[PDB]
Amino acid sequence: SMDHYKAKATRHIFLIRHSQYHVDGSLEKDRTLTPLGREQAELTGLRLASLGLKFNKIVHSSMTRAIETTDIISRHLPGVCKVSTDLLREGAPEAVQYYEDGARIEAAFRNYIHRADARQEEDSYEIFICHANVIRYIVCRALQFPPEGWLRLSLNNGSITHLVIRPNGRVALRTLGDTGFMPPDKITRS
Amino acid sequence: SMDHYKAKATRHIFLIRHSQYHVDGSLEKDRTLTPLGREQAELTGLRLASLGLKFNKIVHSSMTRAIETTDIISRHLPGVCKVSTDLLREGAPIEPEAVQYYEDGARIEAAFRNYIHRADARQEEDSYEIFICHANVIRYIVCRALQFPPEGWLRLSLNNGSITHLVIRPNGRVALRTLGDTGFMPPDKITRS
């Protein structure tokens, strides 16, 4: 169980990886989703809406692929409120930047996963639209797995990862990197 | 990842949990799939057939629930041989005497070493292998192959008929590509028991 964790209720955390995008955009402006990526986000959006859950929020960063993945999914989840955060931004001396980028991933974990809400009386269902690296960090961290193994988790574009966090901080992984709802010819990791 | 491992090509391991069944069945022969369980198995079969992979083999637990799940899945994978093994029968629950657990631990380790860790010197191309079994068996194999601690077993929750996909590189690096995938099943067909 996560240490120093008390919540009022159970929290269901859904971590969605960005869909495929033009990684060769000169400026962020240009790193939009590929046509395949747009279809992926659509499929992830239909899947999420089909769950019969009233989601509490969709948290995401300000990167072009993040905003675009979010926009598409969000149209399937009418009324669910969106929250922009730069703790989910993926960075782009070099060495000092990278340390800082890593520290931000931990802050993301701390701020959004390890921290529970006092207002929250009942079970919550929370979506986070993220880059691969923050998902796999969050998974290892919440599950108390060796952080050195985070890169052993291979997350498809648009995939859904579901963690369950009980009031006493016991955590269960119900699924990781699910793209079972996409036709196999639509699945990508880049 | 795995130590003392050198394979000639990549190995894709698909670990499939059995479909919903009659837990109340009085003998092992009575613990057959429910009608919903048979629908789940069908869905998993459809999904596996749709990946466009030539599966090398279907290795399955000899428990009735695992047999019936395999019967249904294998109809979608014509020409893939099926091999029954006692090594993949479910282990005693982690959440009941100690010699039972020693026995089960030893067997499931044997299963891991025989089916997951052992590279075939006759492999001549990338392989795709299906193992139809049980939650504790899969949890153990996943954690062992990824070097996750034994307290991780019970933190992994696998749906009935779910697909867990590991990729084993020739030098022994292991990636977890998906765990507990039932994303191909409508939510109103999804169960854990």
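Sequential numbering from 1, following the chain as shown.
Using N, Cα and C of the backbone, Cβ positions are placed for all residues, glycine too.
Around A:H18 (mutagenesis position), the C-beta neighbours below 8 angstroms that are at least 6 residues distant in the chain are A:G37, A:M63, A:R65, A:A66, A:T69, A:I129, A:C130, A:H131, A:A132, A:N157, A:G158. Experimental mutagenesis at this site is recorded by Swiss-Prot as A:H18 to A (Swiss-Prot position 105), annotated: Loss of phosphatase activity.
In the three-state DSSP assignment, the secondary structure recorded for A:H18 (mutagenesis position) is coil. Missing residues between A:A92 and A:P93: 12. Distance between their CA atoms: 12 Å.
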